[PDB]
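Structure record follows, encoded as structure tokens.
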Amino acid sequence: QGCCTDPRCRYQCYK
């Protein structure tokens, strides 16, 4: 929602 949307965090989110 917040960081998950970002690319830098998306890596961690592993969507």
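Along the chain as shown, the residues are counted starting at 1.
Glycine is no exception: its Cβ is also placed from the backbone N, Cα and C atoms.
In Swiss-Prot, a mutagenesis experiment is listed as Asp6 to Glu (Swiss-Prot position 24), annotated with the note 783-fold and 8.3-fold less potent to inhibit rat CHRNA9-CHRNA10 and CHRNA7 nAChR, respectively. Taking a C-beta cut-off of under 8 angstroms and a sequence separation of 6 or more, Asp6 (mutagenesis position) has no same-chain neighbours.
Quoting Swiss-Prot on the mutagenesis of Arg8 to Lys (Swiss-Prot position 26): 1523-fold and 14.2-fold less potent to inhibit rat CHRNA9-CHRNA10 and CHRNA7 nAChR, respectively. In the three-state DSSP scheme, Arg8 (mutagenesis position) is classed as helix. Taking all protein chains in view, 8 other C-beta atoms sit within 10 angstroms of the C-beta of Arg8 (mutagenesis position).
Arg10 to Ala (Swiss-Prot position 28) appears in Swiss-Prot as a published mutagenesis result, with the remark: 1511-fold less potent to inhibit the rat CHRNA9-CHRNA10 nAChR and 5.8-fold more potent to inhibit the rat CHRNA7 nAChR. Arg10 (mutagenesis position) has a Cβ environment of 12 other Cβ atoms inside 10 Å.
Quoted from Swiss-Prot, the note attached to the mutagenesis of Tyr11 to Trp (Swiss-Prot position 29) states: 1.3-fold less potent to inhibit the rat CHRNA9-CHRNA10 nAChR and 1.1-fold more potent to inhibit the rat CHRNA7 nAChR. Within 10 Å of the C-beta of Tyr11 (mutagenesis position) there are 9 other C-beta atoms, taking all protein chains into account.
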